[PDB]
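The structure under discussion appears below in the form of structure tokens.
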Amino acid sequence: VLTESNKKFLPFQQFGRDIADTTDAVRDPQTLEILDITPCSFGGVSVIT
Amino acid sequence: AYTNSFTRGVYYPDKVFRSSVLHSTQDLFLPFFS
């Protein structure tokens, strides 16, 4: 899920990576703006019976 | 002559951003106090 980011990228910086080597912030090639990256919601499913 | 480079010649190694983290990189650097 994208989201506008207040993050600062240097002019040569296009991808901001995570601890697990995953991009958690990107810069759109067309418009030079920084977008926040977040994997969609997930979780276990427990059935109570 | 000679002089001491205390903590000079440190740059950003890669084209990636990081925040509030300590990162370790192997790259051509200027040794401290050289």
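Chain A is numbered as in Swiss-Prot; the shown residues are, in order, 551-599.
Including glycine, each Cβ sits where the backbone N, Cα and C put it.
Within its own chain, A:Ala570 (variant position) has no residue 6 or more apart in sequence whose C-beta sits under 8 angstroms from its own. For the naturally occurring variant A:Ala570 to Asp, Swiss-Prot gives the following note: In strain: Alpha/B.1.1.7.
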Query: Under DSSP, is A:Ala570 (variant position) helix, strand or coil?
result: coil
